[PDB]
Amino acid sequence: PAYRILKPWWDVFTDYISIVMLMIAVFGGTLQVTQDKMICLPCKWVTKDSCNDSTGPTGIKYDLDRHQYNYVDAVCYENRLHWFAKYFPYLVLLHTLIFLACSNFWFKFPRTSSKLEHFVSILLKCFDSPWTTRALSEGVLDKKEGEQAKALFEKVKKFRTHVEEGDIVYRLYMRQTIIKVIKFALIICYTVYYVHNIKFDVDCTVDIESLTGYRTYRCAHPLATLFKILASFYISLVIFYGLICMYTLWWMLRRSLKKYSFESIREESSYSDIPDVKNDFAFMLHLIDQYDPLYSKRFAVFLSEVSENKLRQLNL
Amino acid sequence: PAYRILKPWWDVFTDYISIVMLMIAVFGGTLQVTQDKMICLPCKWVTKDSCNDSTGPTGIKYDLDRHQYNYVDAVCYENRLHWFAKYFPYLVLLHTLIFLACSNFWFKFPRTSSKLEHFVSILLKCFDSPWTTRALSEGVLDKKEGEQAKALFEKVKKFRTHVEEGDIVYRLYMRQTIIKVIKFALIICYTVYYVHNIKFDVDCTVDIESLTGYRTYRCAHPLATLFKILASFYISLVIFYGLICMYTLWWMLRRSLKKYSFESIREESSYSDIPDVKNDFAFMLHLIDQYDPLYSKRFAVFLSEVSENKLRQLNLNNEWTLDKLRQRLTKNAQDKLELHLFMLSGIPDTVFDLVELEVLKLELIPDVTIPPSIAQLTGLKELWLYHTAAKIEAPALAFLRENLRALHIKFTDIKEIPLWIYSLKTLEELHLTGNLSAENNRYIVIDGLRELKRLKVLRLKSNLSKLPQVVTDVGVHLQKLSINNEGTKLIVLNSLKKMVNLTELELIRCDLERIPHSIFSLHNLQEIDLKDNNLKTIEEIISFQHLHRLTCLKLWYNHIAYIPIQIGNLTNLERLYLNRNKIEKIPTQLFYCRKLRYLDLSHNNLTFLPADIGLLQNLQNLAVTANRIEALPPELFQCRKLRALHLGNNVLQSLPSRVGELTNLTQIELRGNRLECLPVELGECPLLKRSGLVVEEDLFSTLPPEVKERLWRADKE
Amino acid sequence: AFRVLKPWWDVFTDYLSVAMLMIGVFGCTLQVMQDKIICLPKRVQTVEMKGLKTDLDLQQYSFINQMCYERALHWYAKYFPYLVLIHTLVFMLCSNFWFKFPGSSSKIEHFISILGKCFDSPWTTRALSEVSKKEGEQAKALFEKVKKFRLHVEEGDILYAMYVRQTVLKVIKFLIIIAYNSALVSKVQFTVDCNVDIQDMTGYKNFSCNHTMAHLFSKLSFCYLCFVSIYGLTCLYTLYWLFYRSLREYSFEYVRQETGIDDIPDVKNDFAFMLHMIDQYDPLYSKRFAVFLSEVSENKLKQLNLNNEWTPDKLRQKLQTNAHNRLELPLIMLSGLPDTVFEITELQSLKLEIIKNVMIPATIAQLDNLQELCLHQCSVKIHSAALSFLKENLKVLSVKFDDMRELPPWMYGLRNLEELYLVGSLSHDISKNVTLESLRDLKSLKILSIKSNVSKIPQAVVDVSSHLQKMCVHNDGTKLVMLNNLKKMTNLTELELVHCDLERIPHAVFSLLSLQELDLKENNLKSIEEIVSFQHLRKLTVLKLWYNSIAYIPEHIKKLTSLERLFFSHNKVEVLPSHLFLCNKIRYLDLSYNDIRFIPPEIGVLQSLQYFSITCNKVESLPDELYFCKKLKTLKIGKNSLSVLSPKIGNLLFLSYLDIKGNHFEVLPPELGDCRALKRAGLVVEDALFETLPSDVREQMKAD
Ligand SMILES: CCCCCCCC/C=C\CCCCCCCC(=O)OC[C@H](COP(=O)(O)OCCN)OC(=O)CCCCCCC/C=C/CCCCCCCC
């Protein structure tokens, strides 16, 4: 759809960070599905619902079947292992899916998508228009290119009247950015506060004494430590994401993007009559300026009426 | 995509090495996830937390369940296994992802990506341009092809102006290479140091005696040796990667890639004026040199301004074809074939393919160079230079020295006047328009007018203050000198008496107010018009009788208040044009001139028209327009040869019916006047047609309809 | 598309590499399996049989398994699939190494591109039909492309050496793989005897193990050995094809036998190797390419296009006349000479302008009517029958040598040549032009005109002085020196030297005893003092010393009275002497645009004068004795300082031309009617002098 021109460096960076968060989520989910188990051994010496931990050594006999061990593992995994260590991959899946939805909502929502495509089409057509090259070079003009330039001019004026009235695109991008930054804050808060509960050694106390004979067990969570690194490294990515989003917010609060100033371009070019655009068109010119100055400089020539008069008298 | 031209061989090699490293990471990750474990067995004999190692052989009874063994395995794998042997594939994966991000950062970062896309697009389009093929072969050019070549040439210029300012791409590539080599060094250091910790046999003393019964165990890590060789293979690839990066770093320190000299191409190609680009232009050109020098060779002929000039000239040849030039062909005042080339970039060779052209007119063409094929224009005699700096060669000079007898030069600057124009051997007619008086250049622009020994006409619109003596020397053969000065008085000082062959001395806007003796000393003068010279009195006609050849005194556009009666002494004039003056009345003395064939008295204060105007039998045109004249006498109508009677905007009461004596009337103007109704005799004049009878319509309708029908039938038949 | 350069061996090896990669991937997937070795200890502690209680846990068994897998199983049985993967990656990388090199790929693409342009060109089957408009132009363009390819790829030998290198690498890798795999395939055994010392951990020291997939790995190793054997046999055949015959040279002798063209050469090096490659692909391509390689076939194509472009009717349109009244064909900037031109036999003169690289066939023997040849700035070649015929027939030649080599060396083998027009330029080393001094073979040469910057007259002219008669030289600012070469002129009659910068008339001219005329054009003759020997030129009637600087005329004019034509126009003469007009045989005397003060009366002696030009003089007085000379046919006195036309002018009966233009006259007399041969055109004057004749004289004059 050639929407790459509407994605500045922050958008591309956040897209790649969200892709790597997708990879975190899939990897952690696969591990939590396949090999997230718990190895629980009963504490032989019990002191008030706690483990006492007291020539040739001899192994301790627990007199438990392998199925009693599996039952103890399942019960202490469900009851006593903290829910973060069990559902971190699903949470990162949900969070990064919401991040992707926030990033691509204005691309998938028809009201903003239609206007985005309309503006992108005429920006790309004006970027390849021969009259733009001639006027930035500024009479020789073929009849057919003159006709197509006049048609593109009338399209530019009609689409300016069609778009300059509304500001839905800028509002949607704003809302997406605030939702992303507040969700960054929430994710960081809860994940940092809950990352310490992913422990290798967990004491479980589930009271299945009638089915096993023991009450307190000591459990090893083999996939805990790895998840910890994953969680920590996932946290790092979110931090970068948030920082990137922070800059985006600052950018969209640095100056009013609903008013675009052609002041530099109309000052440097001969045409000093270029009008100042407003609202959505202003915001998307600002995004395009964040992509490349030359696109905005070239589209500046299709808005002035002195260039229109010059084109009319050349065509005449 | 199309970025293959941008990536050199080292980028492709590093991409392949990164792919193999990612395969290492994936394989090791699957093995770590699925099959990585420890198989720990307790040491029965423990002496100070160490495995003491002290009929038929029988197995050792450890009295441990399978789940206690699993607990021991998990605890020892977690605690007493080195972090490298566990997280080697994940470290490899992270390193490959960082390497791939660094290698492909500039293709994703928008600021550099826009510049790279622009450069690649216009470079590919110039490579595929047919003008590239024409330039390397150096024609048949389709107009789509020609407009593509011109527009994309302008695109190349605009891209150079757009990209020469910044050097972001080079800086980003340098930073990427530096990061890729410093991370290479860190990877080698930490990987080589910790590669010996991937051991098969591992002793673990984890202190789980309260849960197992033993403190020390001897585990065997099955995916260790394999991991070891994987690490070794990984290290090998990293070394290769590092080596490649160093070469790239060396490639960016051997020469300044921000200064790409076009030396080899500009020596090899004919266009030796290709300017040396700078900054990101130079860097991307160096990258495309690393990919394929043919790209840079085909792009080089699209930057040179000599290629600008040649493409512009050949495009000019392709635009203005011979057929539309023949359609545009016209004729000058001398009824000679002329061609008005206005606002052209050059002279097309289609002009020079002609053989019958006589008047080559060149108007406002910037610094054109005339090719020799002008020698084909066999009938070439005139040449018009108006605001045109002309550059010519020697065969052209030969054909102009044997054929060209006219040269019309119009200029506003000294340098617009070329230095070749003084080497013509047949030059005869010559108008210099523009100031010829300057520092070391007052008549020294044109000092080669001694070399031109056949001049006969010299018109000088030059705002002149003095006349050169060399013109007076040339005047042995020169016959016409008309100097236009826009109101500047020359110092004659009787230096014009070598005008023996001069016949038409025309002082236009001279503002003399007096007649020097050199005017009436020159016996061959026949045309004398002291136009706009503000003569209050004309008193020097008496001394003109030594001059036997005067035949036409067109004294027009002057402040002449009165004509003395001595003007009646003349008889020999024919085209006595005394128009645009302040004559109070025409006298009878003026009609003593019997040889008058043409009489113009337009815009005068004549009180009336006397009868003696009819003393002019041979008179053909008569224009007493814008006077105060009421009646035409019958004597005027005895003259049978009146043709052009511009009598309008007058106070004419009526034309007496004796105008029926008139026969040869051709053109008459009567819009104006006071003629109450048309006499039918105005319709009687045969040579007077509808074009000549410029008359009101109502008084024409007063005539009988059948006479109007006869005139109409004479017009249309 | 590089598939046209992939023979059967390359495709076969590529498919074998794919199969070996499949084997390696399958082996690695088999290696993924957790259960690899199964070990039981040795010497463990109708018949009812009982099992031996080894007294070991499952973890002890697993520990024994991994210990014996690491320390008893051979490394080949554990790492064979990875070695297969590495070997097949090396094979795949080194099998495309000839294709994917930077400099080699461009040559490959160029060869296949122009070879496909051949295989689709109409001129190939057209050329076979020749052997057995637009398409001709495309043929010529493709032929230039073929020559470009010859100069572009044939020089190097990177392709052959690179292919040899990759084939040798394949062969040595195959040898190493076969040797070590066949050596170590015996180590893939099912039953293994493991003797690890883990008696302290398990209780036993000797174990018997089984490798579960040892049979599968043995079958995979044998299949890989078979695949590598086939690969190596294919590579050995590739080496045999590379080195059994010299692939650095390719002979087109098979086409030489098939195609009637024998100019087809034998290309070498990369050209040869790629021709062998496409011969392995398709042998028709080289046979069809050969008809485009030869250059005599290119000459045949050029001749065919020359005949096709210019029909004889177009040549009828081109037919015209020249300065010597001959039938001329103006051919301008042509690619060559068509045979259709020679089909015209009524032709009397040929004009070839900048038509270079042109060879004259025997076909010019068709047109016998030639007398003139204009070979202008064109390097022309020749054929034996053309030499013979143009020796027999051609007589008039007019060449322009813009370049010294653009003068061809064969003008001088002729003898019948009579006229020569040597227009052009020359350098400082004039005497080194042996082309000039071969005109000793010319016997009939009579006209020589050399418009060139010639400073020294060559010894050529000295040799050819016996039969040469006319000289016309335009130096154009170049000083002419070494005038002994003009001294040894003997039979010369005409001499026209223009801008030779001869300060004085040399003794060369007086050494000439039969000079009909002399021209010293644009030569700075300040004084004329060597006329004393001019009496030796009894044939001299013409002395056209015009645009000259002769300040005064001395008595030495009495030396020669046979002088008839006398042009001193634009001379520096101030006063004529009493001694010019003694030579009564003078009829043709010119002083045009001079500045003579006045005419002395001794002009009365020149009675046999028929032309007396003194136009644009300062002469104020014409005495009546020139009006007394009635034999004076032409008499030009224009633009002088005279006053009145002579009333007794009708006495001159034979006065054909009286140019008195621009003279200050007053009134023409009525006796112009008595003049029998004077017209308004003849008496050119300003029109106010024309208007003066009496009315009856107008009636007699309009009727002459
Ligand atoms: C970038 C990060 C990549 C990491 C992503 C990991 C993807 C897969 C992770 C989930 C694995 C699911 C299984 C987890 C528990 C293991 C269960 C188990 O032990 O099953 C046994 C079984 C082995 O069987 P044995 O008992 O030896 O059979 C002998 C009788 N034939 O173990 C397994 O292999 C698990 C099967 C799941 C398949 C997942 C992929 C396995 C690895 C495939 C590697 C193939 C690559 C071949 C190409 C290499 C050279 C190019």
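Heads up, chain A uses Swiss-Prot numbers, so what you see runs 15-68, 92-175, 230-407.
Cβ atoms are placed via backbone N, Cα and C, with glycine included.
For the mutagenesis result A:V40 to D, the note given in Swiss-Prot is Abolishes activity in hypotonic solution. In Swiss-Prot, a mutagenesis experiment is listed as A:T44 to D, annotated with the note Abolishes activity in hypotonic solution. Listed in Swiss-Prot is the mutagenesis experiment A:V47 to K or N, annotated as follows: Impairs activity in hypotonic solution. The mutagenesis experiment A:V47 to D is recorded by Swiss-Prot, whose note states: Abolishes activity in hypotonic solution. For the published mutagenesis A:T48 to W, Y, K or N, Swiss-Prot gives the following note: Impairs activity in hypotonic solution. In Swiss-Prot, the entry for mutagenesis A:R103 to A states: No effect on anion channel activity. Impairs channel selectivity, so that the channel is also permeable to Na(+) ions. The structure shown retains the original residue.
Sequence features annotated in Swiss-Prot and their locations in the structure.
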residue : record               : Cβ neighbours (10 Å)
A:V40   : mutagenesis position : 13
A:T44   : mutagenesis position : 13
A:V47   : mutagenesis position : 9
A:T48   : mutagenesis position : 11
A:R103  : mutagenesis position : 10
Of A:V40, A:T44, A:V47, A:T48, mutagenesis positions neighbouring ligand 1, Cβ under 6 A: A:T44, A:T48
Near-B candidates in A:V40, A:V47, A:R103, the mutagenesis positions, by Cβ under 8 Å: A:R103
Alpha-carbon spacing, A:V47 (mutagenesis position) to A:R103 (mutagenesis position), which is rounded to whole Å: 22
Distance, A:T48 (mutagenesis position) to A:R103 (mutagenesis position) (CA atoms, angstrom): 20
Pairwise CA distance, A:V40 (mutagenesis position) versus A:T48 (mutagenesis position), rounded so that it is a whole Å: 12
